[PDB]
Amino acid sequence: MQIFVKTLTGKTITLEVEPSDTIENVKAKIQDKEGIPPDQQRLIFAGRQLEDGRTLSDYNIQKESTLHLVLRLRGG
Amino acid sequence: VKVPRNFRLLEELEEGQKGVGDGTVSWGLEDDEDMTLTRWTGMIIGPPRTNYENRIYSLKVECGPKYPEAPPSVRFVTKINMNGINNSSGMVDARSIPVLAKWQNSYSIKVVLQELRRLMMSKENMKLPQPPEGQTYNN
């Protein structure tokens, strides 16, 4: 399914993943195409924070969903 | 059943899930199972370079039967030192917040959260000493 990963910067990227995929893997895919380190990746959905070792189905994330990528500033 | 209230809340649910608007705000059904849409949860991502930097604040919103004609009930769950916010209950004051004092039926929960975050960037709040991160007004 195609999901919309929108960062606080404004840019919205399209990610082709399946519900059975883990956020930890999702981050890696974003790191591959965008180059954003998973360590500083924090996804926000439904007004709550998402985890890493969980699947998209864990938060009931469907297709065409605009996820929010909040940069987790580490060291500054 | 309030047709406009239910219809409006169902629409705002989408905007909350997708986090449409400013971008640094999100909300949605807290219980989720409760389809009465009277128990909403709000999340405000604290703006960097302020006293709310990297602080994920959680709020509780209750839209009454008069919604959206009348202002809903908004209160903070996480301890926050901001003008208009009670230090014991975390309840937000209406006459303190512009959008709550001068509420309009054209407003939404989205605008409320955005306004609150906007006021957090204000000089009168950005330099307010915040208590230990993690403390909640309940539990």
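Heads up, header says this was done by solution NMR.
Quick reminder: no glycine exception, Cβ is built from N, Cα and C everywhere.
A:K29 to R appears in Swiss-Prot as a published mutagenesis result, with the remark: Deficiency in ubiquitin-protein conjugate formation. DSSP classifies A:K29 (mutagenesis position) as helix under the three-state reduction. Same-chain residues at least 6 positions away in sequence with a Cβ under 8 Å from that of A:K29 (mutagenesis position) are, in sequence order, A:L15, A:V17.
Of all the Cβ atoms in the protein chains shown, 12 others lie within 10 Å of the Cβ of A:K63 (mutagenesis position). In Swiss-Prot, the entry for mutagenesis A:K63 to R states: Deficiency in ubiquitin-protein conjugate formation. Loss of DNA repair function. The structure shown retains the original residue.
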